[PDB]
Each structure stands twice: as C-alpha cells, then as structure tokens.
Amino acid sequence: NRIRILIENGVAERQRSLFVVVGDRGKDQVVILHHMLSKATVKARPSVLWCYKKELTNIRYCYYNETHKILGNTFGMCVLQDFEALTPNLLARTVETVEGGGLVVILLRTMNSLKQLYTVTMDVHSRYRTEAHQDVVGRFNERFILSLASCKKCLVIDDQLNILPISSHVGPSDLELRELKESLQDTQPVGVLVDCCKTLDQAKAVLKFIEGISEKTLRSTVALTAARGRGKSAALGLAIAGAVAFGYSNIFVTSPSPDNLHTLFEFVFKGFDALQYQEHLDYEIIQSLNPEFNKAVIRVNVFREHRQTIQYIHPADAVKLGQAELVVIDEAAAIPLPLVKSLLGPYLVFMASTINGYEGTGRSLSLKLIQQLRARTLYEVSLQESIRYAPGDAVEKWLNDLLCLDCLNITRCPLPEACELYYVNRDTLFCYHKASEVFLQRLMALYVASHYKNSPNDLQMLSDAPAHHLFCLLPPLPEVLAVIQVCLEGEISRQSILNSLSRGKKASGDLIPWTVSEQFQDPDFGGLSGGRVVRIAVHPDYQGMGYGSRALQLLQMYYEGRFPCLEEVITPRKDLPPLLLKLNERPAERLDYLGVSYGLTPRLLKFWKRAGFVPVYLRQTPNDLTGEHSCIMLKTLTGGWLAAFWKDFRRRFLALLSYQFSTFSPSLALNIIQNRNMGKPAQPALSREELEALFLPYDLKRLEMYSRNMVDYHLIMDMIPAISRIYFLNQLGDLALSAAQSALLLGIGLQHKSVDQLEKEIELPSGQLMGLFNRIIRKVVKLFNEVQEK
Amino acid sequence: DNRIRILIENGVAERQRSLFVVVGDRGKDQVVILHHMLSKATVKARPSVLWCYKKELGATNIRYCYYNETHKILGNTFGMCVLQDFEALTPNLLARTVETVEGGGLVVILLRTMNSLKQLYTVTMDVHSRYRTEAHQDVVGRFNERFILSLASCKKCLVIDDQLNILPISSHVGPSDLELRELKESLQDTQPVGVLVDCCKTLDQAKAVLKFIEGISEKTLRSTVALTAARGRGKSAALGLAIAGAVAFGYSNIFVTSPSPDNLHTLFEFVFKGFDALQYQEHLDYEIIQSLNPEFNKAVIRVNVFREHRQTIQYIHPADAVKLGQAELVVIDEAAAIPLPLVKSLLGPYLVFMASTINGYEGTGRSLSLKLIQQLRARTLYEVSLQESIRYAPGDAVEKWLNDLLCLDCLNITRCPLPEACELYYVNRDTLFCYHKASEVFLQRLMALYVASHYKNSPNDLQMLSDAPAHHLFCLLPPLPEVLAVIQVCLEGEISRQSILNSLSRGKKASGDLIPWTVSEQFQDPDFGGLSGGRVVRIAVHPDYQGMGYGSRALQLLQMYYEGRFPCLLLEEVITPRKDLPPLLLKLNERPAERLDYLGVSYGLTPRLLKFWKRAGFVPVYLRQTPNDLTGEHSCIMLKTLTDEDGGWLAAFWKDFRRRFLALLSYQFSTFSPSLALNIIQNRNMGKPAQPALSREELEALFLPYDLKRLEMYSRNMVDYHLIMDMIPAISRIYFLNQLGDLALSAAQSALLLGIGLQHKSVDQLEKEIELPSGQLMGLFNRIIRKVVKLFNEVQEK
Ligand SMILES: CC(C)(COP(=O)(O)OP(=O)(O)OC[C@H]1O[C@@H](n2cnc3c(N)ncnc32)[C@H](O)[C@@H]1OP(=O)(O)O)[C@@H](O)C(=O)NCCC(=O)NCCS
Ligand SMILES: CC(C)(COP(=O)(O)OP(=O)(O)OC[C@H]1O[C@@H](n2cnc3c(N)ncnc32)[C@H](O)[C@@H]1OP(=O)(O)O)[C@@H](O)C(=O)NCCC(=O)NCCS
C-alpha cells in the first residue's frame, strides 16, 4: 500500500518519484500510476513522456537518438523502455525534464531473479568489441541495481504491484520571491521582468543585471554560474530584453552553436511581451533558414524609438564587436580562454557558466581566477534552486550519486620520488559496497575536475571496457594524487589489416593501431602489443610538482618488466580482492610500445615529449571547439620502426605546414619538428649534384649577390621555401642556427608568413628580424660556396 | 599704372580673382603697393598672404610654407596668394595655391629677372632632374613657352614689370545669394533640418543638404544618393552637415569611408560645426578620438555622442566591410576614386551617401560606369550636383585660365570606321605646345582622351608630356577630324655596361629607364641595358570607340613602324605666337624610325588588360610582389621582341620569371584568382620546349617509395585526400615546370591543381573561385591523381 503514500508525499512536497517496474506486459501499471497521479495532482493531463530506442492525455512519443531536441521541455513524468539502449549521458537528460511530483518509470524486462548483471545488451556495448579482447563483462548494471536501495524514493515494484524485499527496507521557498515582486510591482521595466521569474534565486541575477544595465556605464563583466537546470538562459533573456527597453542599440550573443541555447531568445520574446511589445510592427525576428540548428533566431530588430538589434556572433568573431554596447556569453567555461579574452572589452559583459550536471568543470576555474584583477567591475551571482522541483530531491540526488555529477573535491607536499603506484581492481570498484564508492567518487572527482564537459559516458567506459586498466599514485584510503587510465591496443592481425588498408572497415576500437597503420601503410605495426593512455589527471592542488611525470615513469617500468611477481533480494557483495593492489602482485602484459592521443597544446606537448614520447600523427582538420588538432604520440619500450615513422611524419609536416598548420605559432611548430629522443642519421650533406639540380646557377648568383650588397628581400623570396625545406631535412649541415633564427626560417619559408605577421609571434624588432634573416642568408651562401668547391 | 586700379576695383566688386605677373630683380618689394591698394578696395584688413619659397629661401599675416606642406593649406581659405621661385613650379601646386584664394584675390607670380622675356630657353625647370636619361640629355622646356603665351588670353592677367609698368604683351587687354537667403528664412523656425541649412554658403550646397537630410528623415534603409563636386564647390561640408543631421535624427551607426583619414580633413570639422548649431557642448555631450600615429596625421577616427542613447561615428577603410553588419548610415567619399569591387562590397541594406569629384585635379572622365550599374533599381538613385564655387564667384577668369593651361576641362564624350582602314600619324611636340590656333584644340582633345581613361591623372603628366626628351606622340585617325586613339611612347635603353655593374653591386638604380633598370636588377643581366627599347607609357582609346580593336590596330601599326616597314621615301616688345613649325600631324612615311630592338610596357595587373597585352604579343617579365597603394593592383612589366629590328634573351627571362612565379604564388600571389594566375603562367607568344618525360632518378629523389605507394593507394581507393596533401605542392611544382609531359589536363583541372598546390588553397575556398560544386571538384582532383599515378608507373619501367 506504500505506493499511494509515496505518490501523495511526492505531490505534496514538489519532489519527483522513481518507480522501477519489472514485467513483460508493461501496460497494467502505467495507466494505474497515471490515474493515481491525476487524482493526487490538481491538473488532469501531466503530459507524460514515452521514449523508445528504435520502435515501440497529451503523450508525445520520442526516440533515444533524437534527444537534444527535448532538453528544453518539461513533463509531469518520464517513461523509459528498452533498457538495453540507455547511456549515462542519456539517463541524465530525460529525468531532468520532469516537474515536481514526478512519476519516472523504468521498465527493464520480465526477469524473475538477478538477471541484470549478465543481461547487458546495450547498443554502446557493440562499440567496445575489440578483436583482441572480445570478452566484456557488464558492471554498470550491477551498480545501477544496487543504487536503488540507498534512496528513500526509489521503490521497485513488478507488473502485479508487488513490493520486492530490496525496496521493502525503505512552499517555504516561495516566500521572499512574491514579496520582492510586490515591492517591484510599481517599478518601470524593472519589476515586470522580475515577475516573469519562477525562483527567488533567478530574481537576484536579473536584478543585478538590470541594476548594471540601468547605470549607463560600460565597465561591468558580472558572471553567473548555473547547475544544469536551475535557470540560466531565462535570466539572460530577461536581462537582454531589459537592455533593449533601456535604450541599448548594440547587443550581441556569443555561443558556439545556435542549437546550444534555444531558450535565450524565447524568453527575450517573453520579456518583450511583459513590456507590451507587439512583435509584428514594433519589432521583427530573423530566422537562420540555413543548416544551422533547426529554427534558431540569429538577428532580432527592434524599432520603437531608435533602431536596436540583437545579433548572434561566433566566440572567435571579435571584429564586429567594435561598437558593441552589451555582450552575452553563454557557457564561458567551455569557451577557450584566449577567445574569452579577445571577446572582452570596454563594454557591458554578461557571463553565464555551468559548474554542475553533465557539463562544465570546477577545481578553481580560471574564469574567476584571472578576471579578478581590476575601473573594471567583478560582480558575481549564482543559483542553487531548481525551477522544476523542490531543492534536495531524492531522484536528483540518486542520479547525481550514481552518475558522479557531484563531489567537487578541492578539499585534500610529499616528495614525488616517495610516491607509489597501485593498481585498481575494477571488479571491486563498481560493486558499491562501503569505503569503495567514496573512492569511486574521488576518482571521478579527479576525472571531471581536469577538462570541460567530460560527458558521463566515460563512466560506462571506465567499467564496461574489456581492456581498460586503472592506476593511482598514493603518498608513502589515502588521497589519490594522480589517476591514469590505460587502454590495451594492438595484436590485431596482418591479413585483415591489409584488407582494412583498402576500402574495408576500421572496427570499433584501437584508434592508434588503425591510424598509424592507415597513415604509414605499415601492416606490421598492428601486430605489436601497445597501450594507449586514455586519461591522465593529477590533483589540481599539486600540479607541476612532478607527480604526473613520476606516475608515467612508474607505469613505464611496470609494463617493461621491472616488477616481477615474486523477491528474494541478496546482499551486494562479499567476495572480490582488495581495492588497491601493489605493482609487485600483478603480472604485466609485456607491452612493446606506449601511445597517447590528445589535443595539441604547447604545455601538453612539452610534458608528453619530456616523458619520452615522439609525435607520429597530427590531424590536419581542426577539431570542433577549443581550436585544437588531434595529435598521436608513440614511445618504444625496452627503435627500428619508430625512427622510420618519425622521419616520415617530419617530412609530411614540412609540406603540410602551408595548408592548415600555417596558423601554428613558430615556437610550437619548431618544438614538434625537433625532438631529443630521436637522433639525426642525415649526416651526408646536399652535395653539388643536388645543389645544381635544385637551384639554377643564376639563382645561386642572386643569392650570393644578396649577401654582399644587402637589399630588399623580395628579390630572393622565391628561394626561401626551398632553402627552408632542405635545411629542416638536415641536408644543410648544421650552420649553427639559433632558436630565433630557426623560428624565423620556419615561418618565412614553410609557413609563408610575412615579416609583419611574424613581428608579433617572434616579438622582435623588424631591424633584428632583418639582421637574423640576413645572417641566415650569409650562412647558406657560405655553405653553398663550400659545397661547390669554392 | 591706372589700369591696375580698375582691375583691382572690378575684381573686388565682382568677387572675381585677379592675376598679376611681376618681372624683374626688384620683385618681392612692390607687393606692399598691391597689398595697400587691395586693403583700401576690400572691406577687410588682413588678406592672409600666402608667400612661398623654393625650398629654403626667405599687421600682416603670412602663412609660411614653401612647397612641401601644400596639403596643410589645402583646406584653409586665403584672400591673396604670392607665388615666388618660378624655378620648380610644377603643374600640380599651381592648381593648389590659387584655388585657395577668396574672391577679389591678388594672385601674384614673381617669375624671374628676364630682361627680354627669355621664355623657354632660360630658367630651367627644377623638375628637369628627373628625366635626364643617360642616352637623352637634352630638354627643351615647352611648358614655360606655353605658360607665357597663355597670359594674353584672359582679361584679368595683366603683366607688369619691376617698375609697376604694364608690359606690351598684356597691353592689348550678388544675384547668387538670393534664393539661398530666402531658403534660410523659410526654414528659420524648422527643426534640425532647417538650422543646418543656414550653415551653408551656396544655394547649390543647400540643395543637396535637403536631399541627404530628407532621406535621413524618412526612416528607410534602402536608398543611396550620389553627389558630384568640381574641386572647389564644397562636398565635405555638405557631408559633414548630413552626418550631424543624422546624429540629431537618432542614428546610432554611422560610418565614413575614405582611403586615408587625411583625404577629407574637413568632414569632421563641419560635423563639429553642425553640432555647435545643434547646441552640443564638448566634453558634456560628445567626445572625439584622434589617431595619435605618425601616419594619417592627427585626424579624427571615432566620435561618441551620448544625449539620449549611445551613437558613434567611426571611420572605416574601404577594404574593411565586415564591421558593416549593423551599419545604418554609410558615407563613401571619393567613390569614383575607389575600385569598383570594393564599392560593391561596401554597399548594403542601409543609407549610402556617395560623393565624387569630376572637375579639377581630382576625378576624371569615363567614370560614369559608377553611375551606370546602380541605376538597375527597393533602392533609389537620388541625384545631386554642385556647379558654384565657394571662395569666388562662378565664371572666374583665373579659374578658366588655370583650367585651360592645365587642361582640366573638355570632358570629351562628344564625337564606326573599320580599324583596318585607320591611319597612324606622328605628332610634333614642338608645334603642339606653341598655343596657336587649331592646335590648342587638338591639345585639349588629346588631354581629353588622356584624362578619360584612368582616375586621378595628375596634371604633372602634361609637363612629362612636353618637357621629356625621349617621349613621342602617336595617334590613330579615321580614313584632324577626330582622334580615335592616342599612344605615348618613351624610349629607353643604351645606358652602359660598367654603370649597370656598379649599380647592381650597390642596388640603387637611377632616375628614368624603369624597364631597363628593373629587368637588369631582377635578372642580373647587364647586357639588357644596351639594347634599344621603347616603353608604352600610356595608350588610350575613345570611350565610345572601345571594343572593336582600335587600340590593337594602333599597337600593331606602331610595331611595324619601329621595325622598319615604313621607309622614308621690362620687355618693351611684342612676343607674338611663333609660326615656323612643321605640320601638326606627320605621316609615318615621312619620319625615320629609331630601329628599336624590343617593346616594353609597365602597368597594373588586370585580367582584361592582361588579355589585351598578351594578345598584342607581349610576354610577362616582371611582377611586383607587394600590392601598390590603392586599387589593389600589382605592377607588371611586359616585354616583346621586335622581329626584323633586333628572341634568346626573352626566352631565358620568360623561363626565369615562370620559375619564380611558381614559388612566389604562396607569399603574396595566393590572393590571385586561379584563372588569372593560370593566364600569366601560360603564354602563346613563346613556344614550349617541354622536356620529354622525367628520369626515374628525379622521381625517387623527390618522392619516397612509400610516398608513391600512398599516392597509388589513394588513386585506387578514392579515400581521403588529406593523406596525400603533402605531395600536391610537389606534384603541382613539377607539372608546371614542363617535367610531367602533357597529361591532357583541362583548364578547370589545371586551375584546381594550381590553387590547391601552388596557392595552398582549401577545397572550400576554391568553391567560389572555380564556380564548380565540391562533388565535381573531387572528381577532377581524383582524375588528376590517376593521371599522375599512371604516368609515374610508366616512368619506373611499368
Ligand atoms: C597534464 C597533467 C597530467 C600533468 O601533470 P603534472 O604533475 O602537473 O606534470 P609535471 O609536474 O611533470 O609538470 C611539468 C610540465 O607539465 C606541463 N603541464 C603542467 N601542468 C599542466 C597543465 N594544467 N595543463 C597542461 N599542461 C601542463 C607543463 O608544461 C610542465 O612543464 P614546465 O615546467 O616547463 O612548464 C595535469 O597537470 C593536467 O593538466 N591534466 C588535465 C589535462 C590532461 O589530462 N592532458 C592529457 C590528455 S590525455
Ligand atoms: C586599349 C584598351 C582601351 C582596350 O583595347 P581596345 O582596342 O579598346 O579593344 P580590343 O579589341 O583591342 O581588345 C582589348 C581587350 O581588353 C578589354 N578592355 C576593353 N576596354 C577596356 C578598358 N577601358 N580597360 C581595360 N580593358 C579593356 C576589351 O574588352 C578586350 O577584351 P576582349 O577580347 O575579351 O573583348 C585598354 O587597353 C585601355 O587602354 N583602357 C584605358 C586604361 C589604360 O590606359 N590602359 C593601358 C595601360 S598602359
């Protein structure tokens, strides 16, 4: 009979409920629950939502693949079917769209026992199938089932409304908000926009934004932080509408894609309606009418007293922000820092960010760490109350704990040489239990506090992957200094790889083996044993102390071989080995090489190269967002094939520096070009045979003539790309060229950069640049004369 | 003595400038007598004298500039100008120092101390040290003779000696401010439309003022207005008042377009004047922002006005059009002096104010193409113009004399024969610049064709036309009724062998002989300077007679003429015009040729001009890497060998230029269109000595065996082209070097290979240049890969 009490409690406290129904029918329980919810609620039709994977009272039928379109909607309850289709990211997107007093219902199957641990038939499990490791053990399902007995609103029933023993163990906010609205009722476009707010926290950033807009000063960059469902686009839209009514003419909205917000402009129209604006003769909107989002509004024109416009602009587009009066930045945390700095200027800035949910990051965010330096204004506001349910919802806490979307960590010197590396048993890490879930939360806390976004699908990757291993660094459960996730790759095939080099298939894993072999046409690379470092992360409080390098070094020797191995519910688990195992008690796989795929970064490039990695691949097309190119590095473990791959990559990079790598800084390109792990077997010089074939005798005369009556460099600009090409190929001896001279030669020759363009990058005067360039010419001319036997 | 008084009195009573020429060593001391007479005649005290000096010579308010700071006085208005140091006096500052004189002026030129009016054969021009070619070192100076002879054609050009005595040469010699006043009275009580009109000085100025503001008053963002000036009627003042009116009308986004901030120097001055008429207080209602840079001087860039909302007026470059997304009003100054593609990109869905100059030393004829496409249409084409001067009454004799002397008139336009029946004649420069009758009209017609073919066209070319020692005139006549085409050719070459070596060892060139010096410096060939050549300085055809090959026939006839296919089978005296000269037009059979060895031309690169010059038979030899200021064009030098009058050296120069162009296509020529670069690469006037195939040694040395395997794999699979993007620049380089055979590549395929390889252009960037979809571009690119792969297979013994 406890079903009724749970329904009444949820509807009387604005708290969602969670029901898990086990049964083949799945039709005699949804209607009963729907009737109970209708009786318990004031309304009649809660507009329930039903979702499927690919196939099967205002009910709309949605599909799992097409989910981003439903992010902005609100329903009374959620129904989930076809359990072997969900993903951790998907589970956090459908439950967040349920109003207070929800009736979220999940129908797994018609089991009669614990047939969920080994019944993993997820679509995502087909992409973990590696030919080397075809055995996959479901582990996420075990944690999901065991998490239903830790919350007070997670009742589990069957198709016959029978309570299982597992689940058998189990207003005030709207007080100051209405008072504030009444106080600001008489206020001219100040309180009317506040009336459109739904939460007291929402009508505090809006008031702050309105107060900043009211003061006609262009020095304010107040930033707002959200928590994925507490209201951030609505506050921004009301602020933009208030700015329009305040006489602002230049208002810009910054977002990576038009599809991101989809709500900011909706509330702008709502705010305009609160201002008694008719959007047919006082203002007009312009839609994309192009393959950008679906029907996102790009430009809005308002003509009441003067002409004002609201235009969507790209985060990288800052040229059109000259006469801008107000700029709105959405998800500035995920926006690259250099883009943020360029966007900011002497005008009003409205910043929005998320530090919770399945987005954003924390760990002393650099957003409010460097901007807190000044005439500039640094107001800050935040939200902590949801707009769809009462704070402290059991379902939200259950989702956050299961999905590890919490525990910002931060709360915590030892010498790096005294640290020890310990292997983590994934079998005992995802079995809930006690003192192990906290370790999992701490590990995931380090996971998400290192990089923006960090989609929760990695949690399933962390548990259900067949060839993934976890290593942690511990001081001499103690605090985890660093965590490393390594994926085993290689030992695939030779005949299938040969067919895969043709118009074949790239399987579903082994990114490094399927990329290096494809790019270098070497079928023998896939037969080697390798390990890919998928994720590495040190604690934010001890970055730069050497813990990451020591952890990488310890992993290298462990893989080399320097650590010889000398009804009727049930309890979660009692067996399984301890959580942490010493490196001396676990045999190694005897890997032949170590690889890593990451996004190119001058600081990351230095760290990886110092570890002993050699670049092997660099993607030409920039990756979407963050403006970075994918880079693949390899390191031999003990050479033959690495040297050949390194030489081939260096030759390709020289010619590819003119297509898409021209935007690279000369220092970054020079660092990629030169490595200390690989030697230079190019001792033989250019010789007179190649010098005459490559350069005409008149061309050599012009180069020699330039070195004695030094004149404008445009006469010999046709020879610079050839000279740079044959110098970086180690065919021009040594020439004792300095770092500045080498960078200048690379930029002018390979990148075809002008001297004025290189002025900012090199940060040297034009006279010094002329002298360095002229000195290179004399050195090349002198060496050429020596080659030609005087 | 007396006649000076009436002339001064008549000039001050009619708002017409005067002109006095004083001759004698006692000059510069009798100016006070004229100054005293002017002060009594006029109703002012200080006429703001404008004394000038050559470069260092030395209750009255002179402004002391000599010749360099002429742009500093370009905006100020004076009441009397004193011109000294006749030595330099190039025909470009005379139009700048007299136009800045108010009505009833006393423009005085002190000339020199000639005791018998020595005329042209004395007092050499201090510009003559710019045409002293080492081959031709004999200048005449016909400009001085023409200037002296033109002093007896106007009624207010009296010439006096050092003793205030009229020379025998010169001894032979209101209603406008009515409608403007009533217009101001009718608009006295009007809102800012009516108060800004009172700031105008002429009725013509306050007729375009009530066209910009009228368009401003109507809140419609689809309208453009074109205004034409004549260098002294007032155009920036009207633009400034219109901008000020727009600011008072609630406009928030106003942009001003000009090549340089110093071009106007008065638009913002009248904007502040209009703001003062609007009762706007500085530092309380608006603020200004300066450039604070050595270049562009201390002009005004951005002006911010905060009365009710925030409005700004920002100067923008013609190239910069991205920032015009939210523009409401855009003002384009000197639109006729801006490239057409830049003007079209600047225009958009807002209010456009177009300003241009037709007469004076700014803007020329045949510029109606700007006001010929905008008339296609939702958008309007309101037309305004000015015809009355600011400082002096219209119809001034001094203005007419200056215009006639500098040929700043005769807009031409007023005028079928087959080109094959046309005849080419030579023009004697001695009898062309001697004034006379029926010859000055020909000079005006020739200058009419000269100006109406190219913008700017500074009058200094007239001195180069006459005073140059090695310049010749050629015209095409129908079978002097009318000049179908005119050609100006400069002779160059025969400099030295050791002088070139000394110049090459230092790198300084010299004055004159642009083509011989550039080719020698760029190719290190001292033997080129000893050859005989002729540089086509300018070729012009009638605008109504362009398109039927009149220029081509004139160029062809000139070629055979040079080849040798036309065998020769204080005065106390009256100067009077000289008539002892040969006929004005001489047949080509009565003038011996110079027997030149080659024909050259230096011009700015243009796809239509490139096709025309290449069709004539010219071969590119040089192309300037950096873009020239304005018009976005690169200087190009073409050469053509003269058969039967001299080709070995040209072939070597052409091969060297082609090799350099391939490597230079990635530095500054990457912005060139693929069609334009391909046209420059391939020429029909020179045969192609392509080497048959390439040896296997070169293939292995340039391409690694694994690289060839990757290329073969791509051709068999058509997978991703990014895998072989490192080989495309090398493949393109060897294909255009005549080392890849023929390959039967089409024009589209060749353009695609050039853009991707040599120019390093992405496929998406080439979508709008080839006008072919990316799907077809992939097929063409893939087909080239198969052809290259197949050819490489045969190279390595199948
Ligand atoms: C990358 C990371 C594991 C390095 O850990 P670490 O213990 O600080 O490394 P070290 O102590 O050896 O520091 C030495 C070098 O690391 C580099 N580096 C250091 N901290 C970095 C940071 N937050 N971000 C990027 N690179 C960093 C630096 O270039 C440094 O060289 P330097 O002293 O000349 O400046 C960690 O700091 C980090 O930033 N993780 C998030 C980004 C990431 O995971 N990249 C890997 C992608 S697979
Ligand atoms: C001579 C000139 C007028 C064009 O030659 P033309 O005798 O009128 O016409 P032609 O039949 O000989 O062919 C010339 C080609 O250039 C084109 N062209 C035509 N008018 C032109 C013009 N004002 N300016 C530039 N190119 C022009 C023509 O269309 C023609 O191309 P087409 O074969 O596709 O029709 C052109 O060279 C010119 O002089 N323009 C004025 C600017 C100038 O001084 N140019 C010379 C630079 S030194």
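Residue numbers in this text run from 1 along the chain shown.
Any Cβ shown, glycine's included, is placed from N, Cα and C.
Reduced to three states, the DSSP call for A:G229 (ATP binding site) is coil. Note: A:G229 (ATP binding site) has non-local neighbours A:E96, A:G357, A:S386, A:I387, A:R388, i.e. same-chain residues 6+ apart with C-beta under 8 A of its own C-beta. Swiss-Prot lists A:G229, A:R230, A:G231, A:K232, A:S233, A:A234, A:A235, A:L236, A:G237, A:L238, A:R388 with the feature ATP binding site, giving sequence analysis as the kind of evidence.
What Swiss-Prot lists as acetyl-CoA binding site is A:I536, A:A537, A:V538, A:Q543, A:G544, A:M545, A:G546, A:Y547, A:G548, A:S549, A:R610. The Cβ neighbour count for A:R610 (acetyl-CoA binding site), using a 10 Å radius over every protein chain in view, is 12.
The Cβ of A:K368 (mutagenesis position) has A:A223, A:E380 as same-chain neighbours under 8 Å, each 6 or more residues away in sequence. One entry in Swiss-Prot concerns the mutagenesis experiment A:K368 to R (Swiss-Prot position 426). Its note says: Abolished acetylation.
What Swiss-Prot notes for the published mutagenesis of A:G548 to E (Swiss-Prot position 641) is this: Abolished acetyltransferase activity, probably caused by impaired acetyl-CoA binding. Of all Cβ atoms in the protein chains displayed, 22 besides its own lie within 10 Å of the Cβ of A:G548 (mutagenesis position). In the three-state DSSP classification, A:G548 (mutagenesis position) falls within a helix.
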- Message: Near ligand 1, which of the recorded positions show up if the criterion is a Cβ under 6 Å from one of its atoms? Options: A:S233, A:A235, A:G237, A:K368, A:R388.
- Response: none
- Message: My understanding is the cutoff is Cβ-Cβ under 8 Å with a sequence separation of 6 or more in the same chain; which residues meet that for A:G231 (ATP binding site)?
- Response: A:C197, A:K198, A:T199, A:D201, A:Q202, A:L383, A:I387
- Query: Long-range same-chain neighbours of A:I536 (acetyl-CoA binding site), Cβ under 8 Å, sequence gap at least 6?
  - Reply: A:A482, A:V483, A:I484, A:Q485, A:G548, A:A551, A:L552
- Compute the C-alpha separation of A:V538 (acetyl-CoA binding site) from A:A235 (ATP binding site), stating it in Å without decimals. 36
- Within 10 Å of each Cβ, count the other Cβ atoms, then let me know which of the binding-site residues A:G237, A:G544, A:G546 comes out lowest. A:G544
- Query: Between A:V170 and A:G171 the model skips 15 residues; how long is the Cα-Cα span in Å?
  - Reply: 25
- Query: A:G237 (ATP binding site): which of the binding-site residues A:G544, A:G546, A:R610 is the nearest Cα neighbour?
  - Reply: A:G544
- Note on the structure: Pairwise CA distances across A:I536, A:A537, A:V538, A:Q543, A:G544, A:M545, A:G546, A:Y547, A:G548, A:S549, A:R610 (listed as binding acetyl-CoA) top out, in Å, at 17
- Task: Starting from each candidate's C-beta and looking 10 angstroms out, tell me which of the binding-site residues A:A235, A:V538 has the most other C-beta atoms.
- Result: A:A235
- Message: Going by Cα-Cα distance, which of the binding-site residues (A:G544, A:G546, A:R610) sits nearest to A:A235 (ATP binding site)?
- Response: A:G544
- Note on the structure: Within 10 A of the CB of A:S233 (ATP binding site), the number of other CB atoms across every chain shown is 20
- Translate the DSSP assignment of A:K368 (mutagenesis position) into the three-state scheme. helix
- Task: Do me a favour and check the Cα-Cα span between A:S233 (ATP binding site) and A:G546 (acetyl-CoA binding site); whole Å is fine.
- Result: 41
- Query: Given 22 unmodelled residues, what's the whole-number Å distance between the CA of A:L566 and the CA of A:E567?
  - Reply: 46
